[PDB]
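Written below as C-alpha cells is the structure these notes are about.
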Amino acid sequence: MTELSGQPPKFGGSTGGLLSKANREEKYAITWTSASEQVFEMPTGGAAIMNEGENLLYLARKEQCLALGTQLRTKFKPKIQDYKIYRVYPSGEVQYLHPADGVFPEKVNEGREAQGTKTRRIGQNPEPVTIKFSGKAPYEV
Amino acid sequence: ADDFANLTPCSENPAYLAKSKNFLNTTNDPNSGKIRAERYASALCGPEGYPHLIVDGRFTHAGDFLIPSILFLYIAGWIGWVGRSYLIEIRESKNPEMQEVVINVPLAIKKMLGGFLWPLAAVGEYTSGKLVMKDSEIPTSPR
Amino acid sequence: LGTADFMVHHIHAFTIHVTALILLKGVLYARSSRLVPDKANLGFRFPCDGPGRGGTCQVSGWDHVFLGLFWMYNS
Amino acid sequence: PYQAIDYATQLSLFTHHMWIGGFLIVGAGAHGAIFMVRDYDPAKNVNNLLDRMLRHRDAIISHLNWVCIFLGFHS
Amino acid sequence: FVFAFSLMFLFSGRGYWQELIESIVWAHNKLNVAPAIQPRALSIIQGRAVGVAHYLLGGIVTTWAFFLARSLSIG
Amino acid sequence: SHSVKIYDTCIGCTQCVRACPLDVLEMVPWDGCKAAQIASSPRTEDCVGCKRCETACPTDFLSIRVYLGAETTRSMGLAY
Amino acid sequence: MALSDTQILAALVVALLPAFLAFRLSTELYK
Amino acid sequence: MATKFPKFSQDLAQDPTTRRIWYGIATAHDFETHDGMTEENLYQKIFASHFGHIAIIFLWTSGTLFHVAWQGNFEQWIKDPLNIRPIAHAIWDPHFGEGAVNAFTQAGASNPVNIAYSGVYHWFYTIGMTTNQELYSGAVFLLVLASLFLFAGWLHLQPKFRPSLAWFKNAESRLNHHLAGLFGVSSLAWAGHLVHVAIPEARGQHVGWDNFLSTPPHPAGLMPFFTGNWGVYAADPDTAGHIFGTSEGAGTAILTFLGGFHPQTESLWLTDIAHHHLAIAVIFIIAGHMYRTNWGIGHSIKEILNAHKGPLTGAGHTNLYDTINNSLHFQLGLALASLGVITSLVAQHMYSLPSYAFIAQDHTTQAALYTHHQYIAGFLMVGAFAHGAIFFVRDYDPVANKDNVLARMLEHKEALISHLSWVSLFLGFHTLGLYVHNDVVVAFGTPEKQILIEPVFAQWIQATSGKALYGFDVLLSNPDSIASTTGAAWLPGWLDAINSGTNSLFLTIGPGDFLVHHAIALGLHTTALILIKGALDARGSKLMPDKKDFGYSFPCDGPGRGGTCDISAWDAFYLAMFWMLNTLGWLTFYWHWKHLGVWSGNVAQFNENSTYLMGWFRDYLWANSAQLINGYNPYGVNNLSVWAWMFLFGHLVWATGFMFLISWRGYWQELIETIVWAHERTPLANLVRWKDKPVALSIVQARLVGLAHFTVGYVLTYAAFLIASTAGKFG
Amino acid sequence: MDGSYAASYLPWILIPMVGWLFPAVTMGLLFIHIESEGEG
Ligand code: CLA
Ligand code: CLA
Ligand code: CLA
Ligand code: CLA
Ligand code: CLA
Ligand code: CLA
Ligand SMILES: CCCCCCCCCCCCCCCC(=O)OC[C@H](CO[C@@H]1O[C@H](CS(=O)(=O)O)[C@@H](O)[C@H](O)[C@H]1O)OC(=O)CCCCCCCCCCCCCCC
Ligand SMILES: CCCCCCCCCCCCCCCC(=O)OC[C@H](COP(=O)(O)OC[C@@H](O)CO)OC(=O)CCCCCCCCCCCCCCC
Ligand SMILES: CC1=C(/C=C/C(C)=C\C=C\C(C)=C/C=C/C=C(C)/C=C/C=C(C)/C=C/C2=C(C)C(=O)CCC2(C)C)C(C)(C)CCC1
Ligand SMILES: CC1=C(/C=C/C(C)=C/C=C/C(C)=C/C=C/C=C(C)/C=C/C=C(C)/C=C/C2=C(C)CCCC2(C)C)C(C)(C)CCC1
Ligand SMILES: CC1=C(C/C=C(\C)CCC[C@H](C)CCC[C@H](C)CCCC(C)C)C(=O)c2ccccc2C1=O
Ligand code: SF4
Ligand code: SF4
Ligand code: SF4
Ligand SMILES: [Ca+2]
Ligand SMILES: [Mg+2]
C-alpha cells in the first residue's frame, strides 16, 4: 500500500489482459517472490516467465489473481506461498486484499470476527409468509 | 336388439369380403391370408371393411380384450413379483448392489421358477404385512 | 452454376464457418477465459461452474463439441 | 461401372461420406480441447505457434465471430 | 419421433427429474421394492450427450429414409 | 452482492474456504464443533456465486448457503 | 350508406379524450 | 451509473450491465417485490391497473367495430352472408407490388383488404345491428366507456378515493354484487336487449333508440308478465320456414324453449337465447343474496369453511377463508383455472351449438374460433397452476392450515406425483403402442390387422341424448323411456338437430376418435403432472429442502448435489408450457382434420386414416399445405401469400427459440467477452462506448425467451396453416 | 395502395407516423429515460 515493487514477469504480450475497466474502474495486483526464473501459465492465456526475486503483475479481476496464486502454491516443486493480492483504484489508492490478516483463510487465526454466521439450522429459517412485505428473506432475518 | 347398428359382421360386410379375398400372406404359408380372412370374418367390421374391437366388457367379445388382459396381467404380475422377491433377497447379502449389477443366476432362477403362485403370494404378503410399508417408516421430503 | 448456386455456396461457407467458430473457441479457451480463469483445473468435460458470474453453463470444451455437433449437422 | 446411372447409390454414397467426415471433424475439435486440458505444458510452449495462438485467441475469435455474422446476413 | 424425443433432454435439466425420481422412489419404498443401487437423474453432461445423440440420430434417419425413398422412386 | 450464510451445523472441515476461488470466506474460532472453528463470509462483495463451497460441504444439507443477489461488476465476474 | 369523411375525423377528436386519460392514469401508476 | 430505472428496485438499478434493463422489463408487474411495497398499496395499484386493462379491452373492441364500419363490407355482407367474405379492415403497405395489390383486392373491394375470421360480422348481425352507423356509434360509445374507466382508475389513486385493505378483503359483499349485479343484472339486460332489438330486428322490425320506447316487443305488454300467464310470451314461435331479417314465417314470441337450430341460420333460436339469459339472470340474482353484508341475514364464508371438517380429512377447510382471502396468488389461480375451464367450454359449445346466424357455414371462422379459444384456455390453465406454485412459495402458512385439506395435500405429495406419473406412463406406452402397431400393420399391406377400438362409452353417451345412429336405444334414444315421455318443449327440436348428420352436434366417432382421446388424456395428465409436481415441490424437496427460501424463480442451485438445473417451480411452469402446446397441437389437429372431412362430405378419410400416424402425416399435414405453400410462387402470387409468408415466419421463430433452449449461458458470455475486446480495440469505433456493459442473457431469461420464441412460432405456424388450408378449400 | 373508404388520405400519413415517427420518438424517450443517472 506504500508503493508496489517487483519486476513484471517476462512476457511478450497478449490480447487477454487489461481493458478499459482497469483505468476507468479498478484493477488488481499480485506480487510474489520466486527462488528462480521459471515458466508459469498466465490466467489470461499463454506462458510467461517469472523473475528470480520479486515479481509484480497486474490483472483485471480478483479471481485471476487468486487463480495465479493457487497455481503458484500448488504447481511448483518448491511452493510459492508469499504472494500478495491488492486492489488498485484509478486515484492510486492501493487496497491490500489477500491474505487478509497475513494468514491464509483456510486455517483458523485468532482475531477474526465471524460474519454471516447464523445461530440456527437451515431448516430453522422462518416461513416466508411470516416476513413478507418486509425487505428481508428467511436467511436475512 | 339393434345394438351396434353402425357396425356389421365382417362376413356380412361386402367391403371386408372384397378386401379379404386379397389378404396378403404374412408368413410362408400360402394360406395365411385365407386363414386370416376366415378368422376375422367373425368380428364386427366397419364401412371400410376392417374389424372393430368391442371392449365394453360383454363376454360375446371377451376375446377382444378380456382374455388378453388376463393373460398380460398374469405375466406382468409374475415378472414384477419375482423381480421384487429377488430384490428383497439380495438385501441380506451384505453387498446387495453387486448382485443387482452382477446377477446371482442360481438364486434369480430359483425366484423366477416360483412365480406362478404370485397372486396367493401377494395376498399372503398383504395379510402378513410384508407387501406394504408404513408411512411413518418411509423417507419423505419437507412439506 | 448460377444465382441459386452462388447463394447456396455462401450458405455452405457460413455454416462451416460457424461450426469452426464453435470448435476453435472450444479449443482456444479450454484452459481459461476472462470469465473462468482456472477452467483447466475443471477439466475437459464438466457442466459449468455454477449460476454465478451471471451463469457459466457450457463453458467446457466438451460443451463446445456438443454445440458444434448441432452446427455440423446443420451444415 | 454403372454407379452414376444408379442415382440412389450416388446420393447415398455422397451423403454417407459427408456425414462420416463431419463427425470426424467434430471429433478433431474434441481432441484439440482434450490436448489443451490434459497434455499442454506451458513450460514446453514458450513463444511458439501454440503459445501465440493462445495469446491472441481474442483477435482470432472476435474476427471469426464477425465473419460468421457477415456470412449469415449475406447468405 | 427420435428428434422430438431429444428435445426433452435438451430443453430441460436434471433437478426436476431428480425430484420426480424422489416421488417414484417413495412409491417403491411403499411396497418395499426400492433398489439398493439408488436411481439418480442423469448428469448435466449426460443429459446433453443423450439429447444431442438423439437429435442427430433422429434427424439423420429422417433424411436417410427420405433420400432413399426419393432416389429409389425416380427411375 | 450475493449473500453467504453459515449455519450451526458446521463441522469446521475448512473445505468451504479451500474451494472459494475469490476469497470470500474464512476460518474463525468457534466452539460448536470438535474442530473449534467455523466458516465466515466477511468479503461477499467479491463473491461471484459459483457455488463451489456448497459443492464441497459434507453436512446433510449445507452449512454454507449462497443466495444470489444484486448483480455487480464483481459478482458478474466481469474483466471489463 | 358509407361512413362519412367527417365521422372519421370526429372519431380521432373523441379519441383524444381517452388518450389524455390514459396518459394521466399511466403517469399516476408510475408513482 | 447511478441510474434511476427501474425506480422500484435498487438492486436492478445498481446493475451495471444490460441485465438491468431486461430485468426491469420482466419484474415491473410483480408489485409484491417492489421496494417498499405494502399490502394496501399493492391492492390499490392492482385496482388501478384493472381499470386500465378494462379500458384497453374497450378500446380494442372500439377498434374492431370502427374498422368494420369504416373499411369493411358489413351492409353488403348482410345481403348475402353465405357468398360474400366479411372484411376486417383495409391494407396500406408501401412494400406491396402489383401482384399482391391485385391478390388482396378481394371480397368485392376496390383496394387491398383482409378477410376477417373473428366471426364478428355474424355476431353483430345476430345482435341486431345492420348499418355502419350503428357500428360507428357503438365504437364511439366504447371510446367514452374506456374514458370512464381510465378516469375511475386515476381517481382511485388519489388520497381520498383510495380503497382500504378491509374494503378489498370484504369477500361476502363482493361475491353478492358480482353474482347479483355483474352476472345477474347484466344477463337480465342482455335478455332485455335480445327481446327488444335482436328478436324484432330478425323479423324485419327496426327497433332503435328512436322508437324502442314506443314499440312493445310483444303485442300484449307487461301486464301478462305482471298478472299471471306467461305462456302468451311463448305465443307463436318463429316457424320452421322463417327467413332471417324478414317477416316471412316470423312470429311474435319473445321467450321460447324449442331448442335445436333455426333451419336457415343453422344457429340457436334467438328467443331461446333470450329466455336462457332471463332464467340465468334470475338464478344469479338469487345467488347474489347468499352472503351477509350489513343486515345480519346471509352467510359467513369463514363459518361454512370451518364447519366442513371430516373424520378422515383432519381439519377440513378450517381457516381457508383467510388462507384464500390473504393470497392474491391463491385467488388468481382459482380464477385462471375456472376461466380456462369455461373458455374450453365456450370452444366446445360454440362449434357444436352455434348461436350466430350463418356462422356454422363459415368454416374458416369456426376453425379459427375453436383453435383461438382452446389456446387461450391452455394458457389460462398453465397460469393457474403457476400461481398455485407461487402461492406455496410466497403465501402458504403451515400453522394456520395445519392438518386442513391444503397441508394434507402437501403431506402425501409423493403419492399424488407418483400416481400421476403412473397414469402418464400407462397412457403413453399404450397409446403410442396402438398407433405404432397400426402404422406397421398398415405399412406391410395388412390394414385389416389394426387394433381399432370402438369408442362405445361416448357413443352410448351420445345415444343418451337422442343419437340413434349407434342403435343403443338408451334414455332419449329410446321413445319408451320416461326421459323422453316428459312433454318437454325442447325434445323435438333437440332430437331433430342431433339425429341429422348435417351439423357438428355430437359428431359421429370411431376408433380414430378413441385413439386421439387417449392422446388428449395423456397430454392433460402429463401437463398436470409437471405443474402439480412443481407446485408441491415449490417449497422443498430432498434435492432442495430449503427451496422456499430461494423464491419461485431462480437460475438453479449449481452443479453440486449431483446438479440442479431446472429445479425451481418456475422451471416446472416452463417445462409444462411445451406439453401444453403439444396437447393443444393434438387437440386442434384432431378438430381440424375431422371438420375438414365433415365439411367436405368425406368423413371416410379421417375415419380410415386417423388410426395410424402416417395418416395424419400425409393426408392431413402434407396434403392441406399444397395451397398454403403456393400463396407465392415462381409463377405469381394469390391471396394466400401472407399466410405462406407467416407459415415460414412461424417456422423461423420456432427454430430461433431452439437456440436459446439448447445452448446455455457461459458459451455466450465468453463469446461476448471476445466481442467486447474487439470493440475496445477498434479505432473510430473506439470513440463510442456502451453505457451498459454487454453481458449474455441470464439462465432463467434464456428459458423464458426461448419459450417465447417457441410459442410464437407454434401459434403463428399453426394459425397460418389452419386459416390458409380451410380458406383454400372452402373460403 | 388506394382507398375508396372515407378519408382515405388518413393511412397515407398515419402509416409512416405509426411505423417510423412514433417508434423512433418513443424509443428515444425510453433510451434517455433508462440511461438517466439521477439518484436511483
Ligand atoms: C478414431 C476416432 C476417435 C477416437 C479413438 C476417440 C477416442 C476417445 N474419445 Mg472421441 N470423438 C470422436 C472420435 C474419436 N474419439 C468423434 C468422431 C467425436 C464426435 C462425436 C468425438 C467426440 C468426443 C467427446 C465429446 C468425448 C470423446 C471422448 C473420447 C475418449 C473416451 C471414449 C468413450 O467415450 O468411451 C465410450 C463410448 C461410448 C459410451 C459411446 C456410446 C454412445 C454412442 C455415441 C452411441 C452411438 C449410437 C450408434 C452409433 C447408432 C445408434 C444405435 C442404437 C439405436 C442402438 C476416447 C479416448 C470423451 C472424453 O472424455 O475424452 C477423454 C468425450 O468426452 N470424444
Ligand atoms: C433458425 C434458428 C436460428 C437462428 C435464426 C440462429 C441465429 C444465429 N445463430 Mg444459432 N443456433 C440455433 C438456431 C438458430 N440460430 C440452435 C437450435 C442452436 C443449438 C445448437 C444454435 C446454436 C448456435 C451457436 C453455438 C452459435 C449460433 C450462432 C448464430 C448467429 C450466427 C451469425 C449470423 O448468422 O449472423 C446474422 C444473423 C442472421 C442470419 C439471422 C437472421 C437475420 C434476418 C435474416 C435479418 C433480420 C431482419 C431485421 C433485423 C428484422 C428486424 C425487425 C424489426 C421489427 C426490429 C446467428 C445470429 C453462432 C454465432 O453467434 O456466430 C457469431 C454461434 O456461435 N447458434
Ligand atoms: C353490482 C355491483 C358491482 C358491479 C357492477 C361490479 C363490476 C365489476 N367489478 Mg366490482 N365490486 C363491487 C361491486 C360491483 N362491481 C363491490 C361492492 C366491491 C367491494 C366489496 C367490489 C370490488 C371489486 C374489486 C376489488 C374489483 C372489482 C372488479 C370489477 C369488474 C370485474 C372485471 C370485469 O370487467 O369483468 C366483467 C365480467 C362480466 C360482465 C361477467 C363475467 C363473464 C361471464 C361469467 C362469462 C362470459 C359471459 C358470456 C358467456 C360471454 C360473452 C361473450 C361476448 C363476446 C358475446 C367489473 C366490471 C375488478 C376490476 O376489474 O376492477 C376495475 C376488481 O379489481 N370489484
Ligand atoms: C390475469 C392473469 C395474470 C395475472 C394478472 C398475472 C400476474 C403476475 N404474474 Mg402470471 N401467469 C399468467 C397470468 C397472470 N399473471 C398466465 C396465463 C401464465 C402462463 C403463461 C402465467 C405464468 C406466470 C409465471 C411463470 C410467472 C408469472 C409472474 C407474474 C407476476 C409478475 C408479472 C410480470 O412482471 O411479468 C412480466 C411480463 C412479461 C415479461 C411479458 C412478456 C410476454 C409478452 C406479453 C409476449 C410477447 C409476444 C411477442 C411480442 C410476440 C409478437 C408477435 C409478432 C412478432 C408477430 C404477476 C403478479 C412471474 C412472477 O413474478 O412470479 C411470482 C412469474 O415468474 N406468471
Ligand atoms: C416425442 C417427444 C417426447 C417423448 C416421447 C417424451 C416422453 C415422455 N415424457 Mg417428455 N418432453 C418432451 C418431449 C417428449 N417426451 C419435450 C419437448 C419436453 C419439454 C422440455 C418434455 C418435458 C417433459 C416433462 C417435464 C415430463 C415429460 C414426461 C414424459 C413421460 C410421460 C409418460 C409417458 O408418456 O409414458 C410412456 C413413454 C413414452 C411414450 C416414451 C418412450 C417411448 C419408447 C419407444 C418406449 C419403448 C422403450 C424402448 C424400446 C427402449 C429401448 C431403446 C433402445 C432401442 C436403445 C414420457 C416418457 C413426464 C414424465 O416423466 O412422466 C412421468 C414429465 O414429467 N416430458
Ligand atoms: C386497439 C384498437 C385499434 C387497432 C388494433 C387498430 C388498428 C389499425 N388502425 Mg385504427 N383506430 C382505432 C382503433 C384501432 N385501430 C379507433 C378507435 C379509431 C377512431 C379514432 C381509429 C382510427 C384509425 C385511422 C384514421 C387509421 C387507423 C388505421 C389502422 C391500421 C394502421 C394503424 C394506423 O396507422 O393508425 C393509427 C390509429 C389511430 C391514430 C387511432 C388510435 C387508436 C385507438 C383509439 C387507441 C388504441 C390504443 C391501444 C388500445 C393501446 C394498446 C397498447 C398495448 C400494446 C399495451 C391498423 C391495422 C389506419 C388505416 O386506415 O389503415 C389502413 C388509419 O389511417 N385507425
Ligand atoms: C355512463 C355514465 C356513468 C356515470 C357518470 C359519470 C361521469 C361523471 C364523472 C365526473 C368526472 C369529472 C372530472 C373533473 C373533476 C375531477 O377530475 O375531480 C377529481 C377529484 C380528485 O381530486 C384529487 O384530490 C387529491 C387529494 S384528495 O384525495 O382529494 O385528498 C389530489 O391529490 C388530486 O390532485 C386531485 O385531483 O375527484 C373528486 O374529488 C370528486 C370526483 C367527482 C366525480 C363524480 C362522478 C359521479 C359518479 C357517477 C359514477 C359512480 C359509479 C360508482 C359505482 C360503480
Ligand atoms: C375419471 C375421473 C376421476 C379421476 C380423478 C383422479 C383419481 C381420483 C382418486 C383419488 C382418491 C381420493 C382419496 C380420498 C381420500 C379420502 O378418503 O379422504 C377422506 C374423506 C373423508 O373425509 P370427509 O369426506 O369428511 O371430508 C370432506 C370435507 O368435508 C372435509 O375436508 O373421504 C372423501 O373425501 C371421499 C371423497 C374423495 C374425493 C375423491 C377425489 C375425486 C373427486 C372427483 C370429483 C367429485 C365430484 C365433484 C362435483 C363437484
Ligand atoms: C327509468 C327506468 C326504466 C326505464 C328505462 C329506460 C327507458 C331505458 C333503459 C335502458 C337501460 C336500463 C339499459 C340500456 C342499456 C344499453 C347498454 C348497457 C348497452 C351496452 C353496450 C355494451 C356494454 C357494449 C356493446 C358493444 C358494442 C358497443 C357494440 O357496438 C358491439 C357489441 C358490444 C361489444 C357488446 C324502467 C321504467 C324500465 C324501470 C325503472 C327505471
Ligand atoms: C396448484 C394449487 C392450486 C390449484 C390450481 C389449479 C389449476 C386447480 C385446478 C383444477 C381443475 C382444472 C379442476 C377441474 C374440474 C372439473 C369439475 C369439478 C367438473 C365438474 C363435473 C360434474 C360433476 C358434471 C356433471 C354433469 C355432466 C358430466 C353432464 C350432465 C350435467 C351434469 C352436471 C350431471 C391452488 C391455487 C388452488 C392452491 C395452491 C396450489
Ligand atoms: C428424461 C430426462 C431424464 C430422466 C432420464 C433417465 C432417468 C434415464 C432413464 C433411462 C432408462 C433407465 C434406460 C432406458 C434406455 C436404455 C439405455 C436402453 C436399453 C435397452 C436394452 C434393454 C435393449 C434426466 O435424467 C435428464 C437429465 C438432464 C437433462 C434432461 C434429462 C431428461 O430429459
Ligand atoms: S462451509 Fe461446510 S464444508 Fe465448508 S468448512 Fe464449513 S462446515 Fe465444512
Ligand atoms: S459462491 Fe463461489 S465465490 Fe461465493 S463464497 Fe462460495 S465459492 Fe466463494
Ligand atoms: S443451470 Fe447452468 S449453471 Fe446451473 S447447474 Fe445447470 S449448468 Fe450449471
Ligand atoms: Ca335497426
Ligand atoms: Mg353459441
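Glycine is treated like the rest: Cβ placed from N, Cα and C.
What Swiss-Prot annotates here:
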type: MUTAGEN; residues: H:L522 to P; note: No protein or PSI accumulate, unable to grow photoautotrophically
type: MUTAGEN; residues: H:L522 to V; note: No effect
type: MUTAGEN; residues: H:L536 to M; note: No effect
type: BINDING; residues: H:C556, H:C565; note: [4Fe-4S] cluster binding site
type: MUTAGEN; residues: H:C565 to S; note: Accumulates some protein and PSI, still does not grow photoautotrophically
type: MUTAGEN; residues: H:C565 to D or H; note: Almost no protein accumulates. No PSI activity is present, unable to grow photoautotrophically
type: BINDING; residues: H:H651; note: chlorophyll a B1 binding site
type: BINDING; residues: H:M659, H:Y667; note: chlorophyll a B3 binding site
type: BINDING; residues: H:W668; note: phylloquinone binding site
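Here the features listed in Swiss-Prot are painted onto the structure.
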residue : record                        : Cβ contacts under 8 Å, 6 or more apart
H:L522  : mutagenesis position          : H:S424, H:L427, H:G428, H:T431
H:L536  : mutagenesis position          : H:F392, H:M409, H:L410, H:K413, H:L416, H:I417
H:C556  : [4Fe-4S] cluster binding site : H:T564, H:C565, H:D566, H:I567, H:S568, H:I699
H:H651  : chlorophyll a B1 binding site : H:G713, H:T717
H:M659  : chlorophyll a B3 binding site : H:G706
H:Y667  : chlorophyll a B3 binding site : none
H:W668  : phylloquinone binding site    : H:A696, H:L697
Listed recorded positions (H:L522, H:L536, H:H651, H:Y667) that sit near chain C [CB under 8 A]: H:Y667
Listed recorded positions with Cβ under 6 Å from ligand 13, out of H:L536, H:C565, H:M659: none
DSSP three-state assignment (helix, strand or coil) for H:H651 (chlorophyll a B1 binding site): helix
Neighbour count (Cβ, 10 Å) for H:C565 (mutagenesis position): 28
Recorded positions, contacting chain E; criterion Cβ under 8 Å; candidates H:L522, H:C556, H:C565, H:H651, H:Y667: H:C556, H:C565
Filtered recorded positions, from H:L536, H:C556, H:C565, H:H651, whose Cβ is under 6 Å from an atom of ligand 14: H:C556, H:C565
Three-state secondary structure, which DSSP defines for H:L536 (mutagenesis position): helix
